[PDB]
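**Q** So that we are looking at the same thing, I have put the structure below in structure tokens.
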Amino acid sequence: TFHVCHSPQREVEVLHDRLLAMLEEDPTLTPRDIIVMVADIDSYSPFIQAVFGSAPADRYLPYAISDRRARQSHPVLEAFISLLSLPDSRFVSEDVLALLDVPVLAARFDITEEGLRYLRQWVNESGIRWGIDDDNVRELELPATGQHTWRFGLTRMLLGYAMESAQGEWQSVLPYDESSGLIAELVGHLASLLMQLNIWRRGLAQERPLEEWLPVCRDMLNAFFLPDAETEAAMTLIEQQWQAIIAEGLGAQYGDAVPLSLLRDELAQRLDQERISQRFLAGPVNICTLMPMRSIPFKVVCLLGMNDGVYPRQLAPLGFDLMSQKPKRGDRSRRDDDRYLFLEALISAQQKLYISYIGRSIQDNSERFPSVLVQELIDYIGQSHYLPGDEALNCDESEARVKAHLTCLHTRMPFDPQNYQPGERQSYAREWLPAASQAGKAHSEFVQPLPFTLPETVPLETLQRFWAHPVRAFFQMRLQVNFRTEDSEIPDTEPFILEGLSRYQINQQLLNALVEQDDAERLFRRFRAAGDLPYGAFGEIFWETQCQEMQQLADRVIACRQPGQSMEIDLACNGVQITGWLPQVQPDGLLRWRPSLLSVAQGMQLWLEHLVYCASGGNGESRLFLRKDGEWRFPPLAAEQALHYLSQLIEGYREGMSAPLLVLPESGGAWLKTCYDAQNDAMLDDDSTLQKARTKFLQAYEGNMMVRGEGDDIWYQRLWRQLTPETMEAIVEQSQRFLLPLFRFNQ
Amino acid sequence: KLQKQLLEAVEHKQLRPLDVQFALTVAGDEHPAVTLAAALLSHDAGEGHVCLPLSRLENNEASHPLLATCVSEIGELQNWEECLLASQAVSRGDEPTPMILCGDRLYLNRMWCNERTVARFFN
Amino acid sequence: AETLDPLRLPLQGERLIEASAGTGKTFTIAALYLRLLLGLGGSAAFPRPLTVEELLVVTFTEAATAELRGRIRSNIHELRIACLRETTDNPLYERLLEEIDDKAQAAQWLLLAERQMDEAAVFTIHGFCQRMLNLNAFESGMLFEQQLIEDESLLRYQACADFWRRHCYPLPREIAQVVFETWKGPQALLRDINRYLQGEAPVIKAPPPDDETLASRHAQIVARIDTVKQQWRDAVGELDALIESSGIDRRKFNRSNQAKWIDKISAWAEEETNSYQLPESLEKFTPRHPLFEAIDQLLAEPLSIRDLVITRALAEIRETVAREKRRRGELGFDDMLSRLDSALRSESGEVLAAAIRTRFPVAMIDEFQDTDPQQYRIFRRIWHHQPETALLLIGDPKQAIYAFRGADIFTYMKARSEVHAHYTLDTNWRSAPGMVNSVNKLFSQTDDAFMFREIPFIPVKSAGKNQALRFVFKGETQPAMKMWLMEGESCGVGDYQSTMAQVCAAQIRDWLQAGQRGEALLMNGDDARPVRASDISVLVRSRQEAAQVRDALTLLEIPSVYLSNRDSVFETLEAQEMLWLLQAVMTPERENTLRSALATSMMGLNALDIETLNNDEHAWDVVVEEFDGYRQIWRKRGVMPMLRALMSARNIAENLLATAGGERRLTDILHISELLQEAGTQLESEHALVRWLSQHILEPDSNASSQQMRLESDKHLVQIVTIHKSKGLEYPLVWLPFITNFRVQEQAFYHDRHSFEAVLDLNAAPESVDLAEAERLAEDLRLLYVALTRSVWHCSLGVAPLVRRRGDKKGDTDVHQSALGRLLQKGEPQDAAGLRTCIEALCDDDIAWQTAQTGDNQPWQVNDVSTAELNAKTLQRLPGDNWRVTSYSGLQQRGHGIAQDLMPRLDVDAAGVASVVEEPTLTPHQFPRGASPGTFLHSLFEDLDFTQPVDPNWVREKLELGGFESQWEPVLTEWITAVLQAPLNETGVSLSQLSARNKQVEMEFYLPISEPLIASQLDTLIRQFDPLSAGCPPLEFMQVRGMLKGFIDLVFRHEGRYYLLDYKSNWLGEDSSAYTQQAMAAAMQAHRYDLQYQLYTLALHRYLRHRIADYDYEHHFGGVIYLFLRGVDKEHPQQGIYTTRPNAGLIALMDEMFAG
């Protein structure tokens, strides 16, 4: 037979069902008598392993792969090779932790995943990015900064273990804070391992003769690894190869000295030449490649991967060889060796045969072609036989009919109904049956009306955290799910710049610590001892421009900043006891500051604070100092409006917990400033003016190519993919209805 | 210097890798007496006891042949207060140093801060 | 530009062939291949017939190589069959058969060629240069094994970081202040230099000399500015300029502003009041001082360190990357091409060129329009001369749309200037007779429509066979091309896109509904057929507009397929989705990451489901249990079975198929699962796979392997294709909605018009911008030509007066900047009326126009059809038997896994972990534990000279080569003599009295057993006939059948009376009293070594009954002798040794028990 297929995965999935059909049809057949001859086992082992491990219990037949490359304990073997690649390394934290992730190397120093989870965030937040030591820095011909290194990180961790982080620097290194309790033994184990690595990389540098190269492999294995019930075979194989190569070099009477990079790259190449073939005739189905000088008679022979350009396997002569130019009888070549192996594989089969190959690409549905040997076999089969239907029609037409009858073009996807239609090419799978019979139900909508009642005590901080961002607070407050992204992988570079999210978070921390108008030199020295600012002049420039901006801002801050007090609010509104504390409250009014740009969210937080203050006393203006001529302004109001609007906000809160309240304040603030003015107190109704307001709203929603928009967010992406006209009209109307609080409150 | 002695003491299972690496880090290339004092300070702070008499650290001879260990400078510098003040990493407690000597006992800076704050809150 | 026929082309020297669109390039190549393989042409033929492996063809892409190979093989087979039969039907085959004289010789040559075809050279440029380098490695200076790599982004990042740390840290504050506003950091440096880091080095115009230092440039700028500062300091104190009233009265304020400005020179930018004292400022609105011209001398030249630092970085980073890759031993495609170019250009190039030219004395460079200067230099250097060697270039200059790939058109222009021969093709085998005339009328308007000199458009003609092509829509016929025109005066991009997508979708559904009833017929002559959903295919040029037209077309209820995305799968949502799922299933104990995976969009839950999962605790417990089970399935059997079980349990495959717009997500899910399995097999851990996934999400590359597959093909859908990957395909009906959109090139990168050499400019000269914009317009014209010519029967498109100027409307449009506008308006700007009348000028019997108006009637009529019912097949009997081959591993339990498969001769029976027990004295009891010392002690004794005494130098050499410390020699050299002289069994003792004729080491046996061995039935006879079987833990085995395996250590004889000897090294018996006849007897039962007794005695008996005739067990056997290597004193008899003898009836019973 011949089976044209699309992908290797689909080839092996077809072969499994065909083998099962043959085994069920023939009452006298054994898995001992079936062979599958892949052209190269390295590219077909994962798919075969996956499907033959995923076959269920009532459909299972045993299997055994042979003739792989001589690496089975891959973590141990590549870990050992990476240990031999020490003096050329750069010692990044991800590589060092990759050595820790090996279970044998982790259990050597008696640390588990319960400690590894601590050491991940320890090395992430402690500032350990670059190499091990100043010598390692200098051997790469780079300026020895002495900061953000392994020695720096371990000194910082142990100094933070000894002394609290509020005592400042002692030897120009700020102490760390978390590693203080009964958890520092993991840090000690890591430090001991790092010391061992430093000693061995110092010992691995200089060239040695063979007589001195003799014991270093055994010393390395015993010093680093730990023998187990299984790894000892791999250790014995490694020792045997190392001993064999060095003993041959010694016996060949070599007297000079050799570098380590020669023996390492020779061992790593002699490892990948042996094979393992002691599971060949064990009883399961025999999976093996095409090897010469081996022709065992079997019952069913299956060949996979007969693509053009894959078989016969090619190997070029060395060029300066002399047997190529002058051939004779006894010469042997890989091409004719494989060409004769095909004939032996055709002769050795006794009962059936099964040839499969990719015939169509799965990416673009293009055309591919089989090998020349398969083409010649099919041509001879077509030219030697004829179907009994057309006894005398035509030679070429009969050939075409036979070649079309023998070939069986399989389907492209597993859940196609043609697989499960009754007939000859029926499948044995059952997990795709409801997906192929179209017997499922579609997805519903994520948001649903959830019954939420209002308790008698909501704290002020909960309301502030809700009204900072209502949709996100609904996600991480009512149903406690946040889409926290993957953890930030430890960067391979020191902090050069401060931009983007790094600007936001780190610069927010730096400015919020810098506001307090005290001595700046001590604070700058402490933050540079912490190892956050860039190196030298660039950090000085950044600190100076931040100082000359923030002193200008602090001038207008202190120009009216009379020191006030901090009071406490207890109040009963709608039968609810709102409690909270007040920062920066004074008899003058509301004067605040937050080192960021001007935003209606900030203005609305100030508005809430002003309303709760006016509900409990509270006469005075509402200002909050911001950058780029930042200003907020509204006169104080009366208790009637204060209580009315407070009740309206509490009702909005109790509705937004139950339902996904649509409030987009900044785009809504832009549409507020466009439509509603302080001179008309009525929205415009002209089509051109309303479309201009829509234009301002949409540019605030999604930005141009220069800047990013508010709507481009993970939460809004989760709610909907695109902004259809129906839902944007719904957004405008829901703004006009529920943002109408903010519409009236802020002008 | 004495790092192999500390390693074989760890092999004898009375000092921890945390203690020896901490002592090595905080002392650098200081005197043998200072390194052994730091190591025993780390061990006795890890066992729980905050007290650490000088007489005990000079007459214990438990984890090592400490007589032959402390005979590494000229003669036998028994003035442990002077040899402890001589090191730059240790002061009397005014400078921000991890090692504090206040009541004729050497203990860590964090314990000293906790004791001082709890004493001031008691009075 | 002569008419070309493949049967009369002279195959000598250099040639050049330009084939029009839809002409049969692959056909002409195959015809020339056959002609060269036969050596035909008469006076214009090659001197000798060549062979298969001496016809080099450099084909562009791998799919094209595969198709070319298939077409060549099929043509050779058909030509051989036709030459055998002497008759054919194909006209070219008839002409060739008339040309050939010797039919039998031709048949033999074609047969040999067809058999030789499995090694033919239809290759690419990289696959060619790689083999030529690996062949002439002596001339080229290369290694003999190179590991390829394609990740150069990290190398570029490390090189730029090293440059930043090398030439920006020693700089002082007053210079770091200068460079800071010039650029922020290495991120911006890479963002500015990445497009020029790779490829051919761009020739920098006006470069600084190499002697200049950045500090020297800073000092030069400082000198140039305080010169004019000193001149102003001299010139203050007078007002001698021209007094005018129309200016500002605060000119004296400006003078005082400059005068108080002269304090410091630390700044780099000058003040804004210096722009009104220049000669330009005086002539736009009286010399009297030389400062009047000195300020012009200052302001005539810009000031920047940008050019210097960019030159230094561009000259350093590439060499650093090359040096690091050379040091670590890797290779790449660009590196191979550059290395071949350098080796051919250098002094050793002559012998290399001779070898290549005598290896491949012909070449057909396919797709010549996409050519690099390096490849052209190589081809020129190899085949520019040395006659009786030919070269045939083939390419179409009008379809060179691969400028972003790295190709260049000016190299082709220089090649066209150099080559003195020109040929072209005229016929068109695909398009419509009205379509070719419409394209000719559209493109033959002006002179040199492609705005260059060496690209002349010529008319083409259709074939006489396709003269009956037509298209009828409800009766009357239809014109070929038909623009659709927006009504208005100004337009915007979003409204343009919306109205054109809606009009396109409306016309598509109208066509489909009018053709489903057999009314809209694609008539060809007298035949007829109705249209379907496969013929209609729009042509978009970008993914966002593809998605927009997809949403519009499914809003009018039409399914659609997207074909030719270039980006990878890893940039979509599914990659982050599986990253979250894998992060949750790796550590399912954390409630936060468990709930963050339970709320994910493909699981298909709701807020009520999350609420009822959060409040209840038993549901949470069983979710944690099932996720732990999934993690266990992962840790045992890889990634793909875990995901398959998860999908089959959580119904995701059916849910995403019942939900519309989810089959694409399912296909992407399967692709990411397959790629994850492929990577995780070759990786070593699980967190490494997670990091691999996250890193590939962070870096969405655009390689040739990680692209998007087409989602489905079961039902024909309308194909939204991309212009670039539509090159070479064919569709009956097309649509071009967004053809009147353009982009304005801004960066300075232009080619010189005299020498065709690429020139890089680092200044803001408008000449560079105009020269770049001209090339951009030419590229857009060629892309428009491709998109126009892909059609066959009909081609509609939409023209609108697009204006992107900041001002609203002034009357003049910028549509002449577009590829269609520059052609329609003949190059000059016009108005809407001029656009309409120049459209109406070309409305003559083949081209029509209409105003686009939106008409909504109905979505569609789907015509739902149900077919049948289906079922899955059943398995009705047991899959397999329990045949096995065991090597004494039934009794020793599992845990000893693939160790036996890795090392067959390993000391399996020794295990444990060592410690430190270092007593100062050395004793054999202190030999270290493990398997390596055991397999050393066992490997010591096979090859010895037992009769002769042992040599100490041999012991020292063995201990030195074994990786052991060489001080063990005096202890071992007496231990060997102690163990070699034991009194074993009162005869045959003291093994040194055994010759080499009486020994046989390391035997291997095989015992076939039928009648499956019940574990109880073996022990039920062992326990009776042996006192050591008091301790009874039996049935440690299961039912097994098949062979048996095992190793006998040594077997000898002493006047008959054979023996079985066994060395066993074991645990640290630190005292000699721990190896007595009671301790060993206890350990025998504690380790179950008693089975080896009966198994080995039966194996040796079954061999003696075959070898020795007239064999008696009692008269010939004698027993089995066990020893223990550790614990053999000098003179301590019967210590460490153990002797046992079987019962001589148990063997006779167990033999027939095994074999029947």
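Chain C is numbered as in Swiss-Prot; the shown residues are, in order, 5-289, 304-1174.
According to its header, the structure was obtained by electron microscopy, 3.7 Å.
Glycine residues also receive a Cβ, built from the backbone N, Cα and C atoms like all the rest.
Annotated active site, for nuclease activity per Swiss-Prot: C:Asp1080, in sequence order, evidence recorded as experimental evidence. Marked as ATP binding site by Swiss-Prot on the basis of experimental evidence: C:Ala23, C:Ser24, C:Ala25, C:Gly26, C:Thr27, C:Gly28, C:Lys29, C:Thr30, C:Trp447. What Swiss-Prot lists as Mg(2+) binding site is C:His956, C:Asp1067, C:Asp1080, C:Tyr1081. Feature annotation from Swiss-Prot assigns domain 'UvrD-like helicase C-terminal' to C:480-746. According to Swiss-Prot, the mutagenesis experiment C:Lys29 to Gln carries the following note: Subunit loses ATPase and 3'-5' helicase activity, holoenzyme has 3-5 fold less helicase activity, 20-fold less processivity. Record note (Swiss-Prot), mutagenesis C:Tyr803 to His: Large decrease in recombination, loss of Chi hotspot activity, decreased RecB helicase rate, retains nuclease activity but not Chi-sequence specificity, does not load RecA. The unchanged residue is displayed. Among the mutagenesis experiments that Swiss-Prot reports, C:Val804 to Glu is described with the note: Large decrease in recombination, loss of Chi hotspot activity, decreased RecB helicase rate, retains nuclease activity but not Chi-sequence specificity, does not load RecA. Listed in Swiss-Prot as a mutagenesis experiment, C:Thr807 to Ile is described as follows: In recB-2109; absence of nuclease modification at Chi sites. A mutagenesis experiment is reported in Swiss-Prot for this position, C:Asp1067 to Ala, and the note states: Subunit loses nuclease activity. Record note (Swiss-Prot) on the mutagenesis of C:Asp1080 to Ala: Loss of holoenzyme nuclease activity, retains full helicase activity, does not act at Chi, no loading of RecA on ssDNA and no recombinational repair.
Help me see these features in their spatial surroundings.
**A** DSSP assigns C:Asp1080 (mutagenesis position) to a strand segment in the three-state reduction. Within 10 Å of the Cβ of C:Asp1080 (mutagenesis position) there are 18 other Cβ atoms, across all protein chains.
For the recorded site, C:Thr27 (ATP binding site), the DSSP three-state label reads coil.
In the three-state DSSP classification, C:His956 (Mg(2+) binding site) falls within a helix. Non-local neighbourhood of C:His956 (Mg(2+) binding site): C:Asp925, C:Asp1067, C:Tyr1081, C:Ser1083, each in the same chain, at least six residues away, with C-beta under 8 Å from its C-beta.
There are 20 other CB atoms within 10 A of the CB of C:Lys29 (mutagenesis position), with all protein chains counted.
According to DSSP, C:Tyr803 (mutagenesis position) sits within a helical segment.
The 10 Å shell around the Cβ of C:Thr807 (mutagenesis position) contains 22 further Cβ atoms across the protein chains shown.
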**Q** Where C:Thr807 (mutagenesis position) and C:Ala25 (ATP binding site) are concerned, what is their Cα separation in Å, rounded?
**A** 7
**Q** Using DSSP and three states only, what is C:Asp1067 (mutagenesis position)?
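**A** It is in a strand.
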**Q** Between C-alpha atoms, which of these recorded positions comes nearest to C:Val804 (mutagenesis position): C:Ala23, C:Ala25, C:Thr27, C:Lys29, C:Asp1080?
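**A** Checking each of C:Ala23, C:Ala25, C:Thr27, C:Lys29, C:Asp1080 against C:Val804 (mutagenesis position), the shortest Cα distance is to C:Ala25.
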**Q** Could you check the recorded positions C:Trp447, C:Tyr803, C:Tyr1081 and say which one's CB has the fewest neighbouring CB atoms inside 10 Å?
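**A** Comparing Cβ neighbour counts within 10 Å for the recorded positions C:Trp447, C:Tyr803, C:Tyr1081 gives C:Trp447.
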**Q** Other than C:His956, C:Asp1067, C:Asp1080, C:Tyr1081 themselves, what residues in this chain have Cβ atoms within 8 Å of the centroid of the Mg(2+) site's Cβ atoms?
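**A** Same chain, not in C:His956, C:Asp1067, C:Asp1080, C:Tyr1081, Cβ within 8 Å: C:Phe959, C:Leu1068, C:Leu1079, C:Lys1082, C:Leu1141.
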**Q** Measuring CA to CA, name the entry from the recorded positions C:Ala25, C:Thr27, C:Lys29, C:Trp447, C:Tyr803 that ends up nearest C:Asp1080 (mutagenesis position).
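**A** Its closest listed neighbour, by Cα, is C:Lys29.
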**Q** Please give the greatest C-alpha separation between any two of the ATP-binding residues C:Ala23, C:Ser24, C:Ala25, C:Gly26, C:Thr27, C:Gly28, C:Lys29, C:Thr30, C:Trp447, in angstrom, as a whole number.
**A** 13
**Q** Quick check: with C:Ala23, C:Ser24, C:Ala25, C:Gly26, C:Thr27, C:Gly28, C:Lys29, C:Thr30, C:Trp447 left out, which same-chain residues have Cβ atoms within 8 Å of the centroid of the ATP site Cβ atoms?
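**A** Going along the sequence, the neighbours come out as C:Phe31, C:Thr32, C:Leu443, C:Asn446, C:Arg448.
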**Q** Around the C-beta of C:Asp1067 (mutagenesis position), how many further C-beta atoms are within 10 angstroms, looking at every protein chain?
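**A** The Cβ of C:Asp1067 (mutagenesis position) has 17 Cβ neighbours within 10 Å.
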**Q** In Å, rounded, how far does the Cα of C:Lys29 (mutagenesis position) sit from the Cα of C:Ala23 (ATP binding site)?
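**A** Here the two Cα atoms lie 7 Å apart.
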**Q** Between the Cα atoms of C:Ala25 (ATP binding site) and C:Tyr803 (mutagenesis position), what distance do you get, rounded to the nearest Å?
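**A** Counting only the Cα atoms, the answer is 10 Å.
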**Q** Taking the Cβ of C:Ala23 (ATP binding site) as the centre, how many other Cβ atoms fall within a 10 Å radius?
**A** 19
**Q** Based on DSSP, name the secondary structure state of C:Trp447 (ATP binding site): helix, strand or coil.
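**A** Note: C:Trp447 (ATP binding site) is coil by DSSP, not helix or strand.
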**Q** Are there residues of the same chain, six or more positions away from C:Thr27 (ATP binding site), whose CB falls under 8 angstroms from its CB, and which are they?
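**A** Listed in sequence order: C:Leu443, C:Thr445, C:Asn446, C:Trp447.
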**Q** What's the CA to CA span in angstrom from C:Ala23 (ATP binding site) over to C:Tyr803 (mutagenesis position)?
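**A** So the alpha carbons of C:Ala23 (ATP binding site) and C:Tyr803 (mutagenesis position) sit roughly 14 Å from each other.
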